[PDB]
Amino acid sequence: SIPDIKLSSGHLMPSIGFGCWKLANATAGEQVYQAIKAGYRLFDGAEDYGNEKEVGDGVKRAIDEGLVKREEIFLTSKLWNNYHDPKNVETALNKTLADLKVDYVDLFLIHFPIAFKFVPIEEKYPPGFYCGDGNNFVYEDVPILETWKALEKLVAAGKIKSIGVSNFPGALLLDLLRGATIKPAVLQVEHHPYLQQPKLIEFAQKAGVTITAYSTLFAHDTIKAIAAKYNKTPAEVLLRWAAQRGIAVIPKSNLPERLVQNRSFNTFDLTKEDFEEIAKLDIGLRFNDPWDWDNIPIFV
Amino acid sequence: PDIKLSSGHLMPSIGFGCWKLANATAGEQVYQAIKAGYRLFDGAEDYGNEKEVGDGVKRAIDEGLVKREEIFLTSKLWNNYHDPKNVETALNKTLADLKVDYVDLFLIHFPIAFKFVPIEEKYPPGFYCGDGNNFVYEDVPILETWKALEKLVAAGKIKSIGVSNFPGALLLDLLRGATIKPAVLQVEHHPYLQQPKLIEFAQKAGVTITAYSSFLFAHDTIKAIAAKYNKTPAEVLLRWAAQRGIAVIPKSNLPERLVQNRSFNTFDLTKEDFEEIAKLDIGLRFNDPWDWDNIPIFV
């Protein structure tokens, strides 16, 4: 029921995954386990989410019980900002693998094109905005390609199956494509009716990169109207709006009951007119902006 | 008023733009510009008149009006020349046309790498990439092109280096790997495309901004402020940039307004004048590579 997208690495990736972002440590295990029972196969996690250990727990139970084999599960994790220096990339990956309790992750993304000063795992984990000096932000002069080459080496070592990037604007993705031997397979970005960035999506897809979207639009008349038109929920329309254009999604909800719903929404088609209508909602509203952290010019 | 670049070299805050300077009148106009007080000339390989600009400079120098070291010459490395091995080739062509041993500033014109085209085949190449009307690109990361530039600065062929049309994330990444930090960021800048966050970032990172608006004089806001201080709307636009520490290239310097475009710092804009002009920023970009071949520089 869940369509797969074949990445440039040659590996298949579920077009619909279960977001681990903000999953409470106390229940993350259960929630992941149940998600797997509800049929979810891809789990979008990250070092910064601070719950990879618990996510590994859920996966391990499912596997120990025989519900799935490791090779039927797609694990995505992301390299946090403090670990961009080549000598630390593997340190962060090992922490992720040991928490997840697996020998390799299916997808490892550069979480942000931002290099915070390295912070030892035992000093603070996940470090978040901490850069080893009170509340001050401290950076490292580590170009993106240096971090990328480190990741390419980890793919060769068999610890990561596919690599990609998150929150990369077009000019940066373009330059990376110029120096990468293993092309970034995925571009994960904030994506929704108020931040459509149609030119970025188009350029990435034509370059072979697969797009994954993360993140009231439920009350908006355009969405409500189109939902009513197909007798679908507004959430269903938003997910199909992306799915239909070949974009993988990580449903923002997934409240126990909504599990099965949020993964079987591909039962209708939006038309050209529908797409043009939704396109008018694009106001360039970006909720996840590093400019707000420390005036980091990623999106300016 | 000169601006001291991060490289230590002084750069005039008001330059003479060579963009679209017709070949038949470039030499003469550059010359008259020098007699009118201009010392900086913003040129580029893509402009296709570097040889004539050189003519104007030589004349003025031979007439003892100015000496080479009093003239600040800017040029830009076009897109088909990013491959490290072709960088000095292009710079040499620039130096020969300008008839000088070095350029004061050499900028990466665009963060775009076209397939190399021999200078004898087509110069300037423009959008031609050696395959009819097709655009063809090379896998040359910005930093590789940059290191090549750094070599030429050590060789003494370039005084200062910088970049043109680089969005924030790209300049930031270049700053991470650069040994010689880009001294200048030249971007499209005017009341409709203010990009205050970019400007603020570059300025705080010590990079000097140079504004061009090549691609308002009748605007209610500009007219009022202008009519208020009894200046031309142009003197107002130039002052608006200059007072915020931004270098500018007057876009016309019509023989009549030649002197006028280099002597507009006779009044100050107020906090309110800035607030009124700030209201015009609608993110309208006129020089966009997305229109050439869907190049994602600003997306």
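Chain A residue numbers are taken from Swiss-Prot; in order, the displayed residues are 4-218, 238-322.
According to its header, this structure was worked out by X-ray crystallography, 2.2 Å.
Here the Cβ of each residue, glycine as well, is placed from N, Cα and C on the backbone.
Features as listed in Swiss-Prot:
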MUTAGEN   A:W24 to F or Y  Strongly reduced affinity for xylose. Reduces NADH-dependent enzyme activity by over 96%
MUTAGEN   A:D51 to A  Slightly reduced enzyme activity
ACT_SITE  A:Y52  active site, proton donor
BINDING   A:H114  substrate binding site
MUTAGEN   A:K274 to G or M  Reduces affinity for NAD and NADP
MUTAGEN   A:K274 to R  Increases affinity for NAD. Strongly reduced enzyme activity with NADP; when associated with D-276
MUTAGEN   A:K274 to E  Reduces enzyme activity about 1000-fold
MUTAGEN   A:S275 to A  Decreases affinity for NAD and NADP
MUTAGEN   A:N276 to D  Increases affinity for NAD. Decreases affinity for NADP. Strongly reduced enzyme activity with NADP; when associated with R-274
MUTAGEN   A:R280 to H  Increases affinity for NAD
MUTAGEN   A:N310 to A or D  Strongly decreased affinity for xylose
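Positions of Swiss-Prot features highlighted on the structure.
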residue : record                 : DSSP class
A:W24   : mutagenesis position   : coil
A:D51   : mutagenesis position   : helix
A:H114  : substrate binding site : coil
A:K274  : mutagenesis position   : coil
A:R280  : mutagenesis position   : helix
A:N310  : mutagenesis position   : coil
When a 10 Å sphere is centred on the Cβ of A:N310 (mutagenesis position), how many other Cβ atoms does it contain? 15
Considering only the recorded positions A:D51, A:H114, A:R280, A:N310, which residue has the minimal Cα-Cα separation from A:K274 (mutagenesis position)? A:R280
Among A:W24, A:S275, A:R280, i.e. the mutagenesis positions, the one with its Cα nearest that of A:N310 (mutagenesis position) is A:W24
Mutagenesis positions (A:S275, A:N276), the one with most neighbouring Cβ atoms at 10 Å: A:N276
Taking the Cα atoms of A:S218 and A:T238 on either side of the 19-residue gap, the separation in angstrom is 12
Quick one: of the recorded positions A:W24, A:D51, A:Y52, A:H114, which has its CA closest to the CA of A:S275 (mutagenesis position)? A:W24
Between A:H114 (substrate binding site) and A:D51 (mutagenesis position), the C-alpha gap once rounded to whole angstrom: 9
Go through A:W24, A:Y52, our recorded positions, and report the one whose Cβ sees the most other Cβ atoms within 10 Å. A:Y52
Between A:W24 (mutagenesis position) and A:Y52 (active site, proton donor), what C-alpha distance do you get in Å? 6
Go through A:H114, A:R280, the listed recorded positions, and name the one with the sparsest Cβ surroundings, counting other Cβ atoms within 10 Å. A:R280
Report, in sequence order, every one of the recorded positions (A:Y52, A:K274, A:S275) having a CB within less than 8 angstroms of a CB belonging to chain B; if no such residue exists, report 'none'. none
For A:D51 (mutagenesis position), what residues in its own chain, 6 or more apart in sequence, show a Cβ-Cβ distance under 8 Å? A:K81, A:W83, A:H114, A:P129, A:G131
To the nearest whole angstrom, state the Cα distance for the pair A:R280 (mutagenesis position) and A:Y52 (active site, proton donor). 22
In all the protein chains shown, the tally of other Cβ atoms within 10 Å of the Cβ of A:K274 (mutagenesis position) is 16
Write down the Cα-Cα distance for A:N276 (mutagenesis position) and the residue listed as 'active site, proton donor', rounded and given in Å. 17
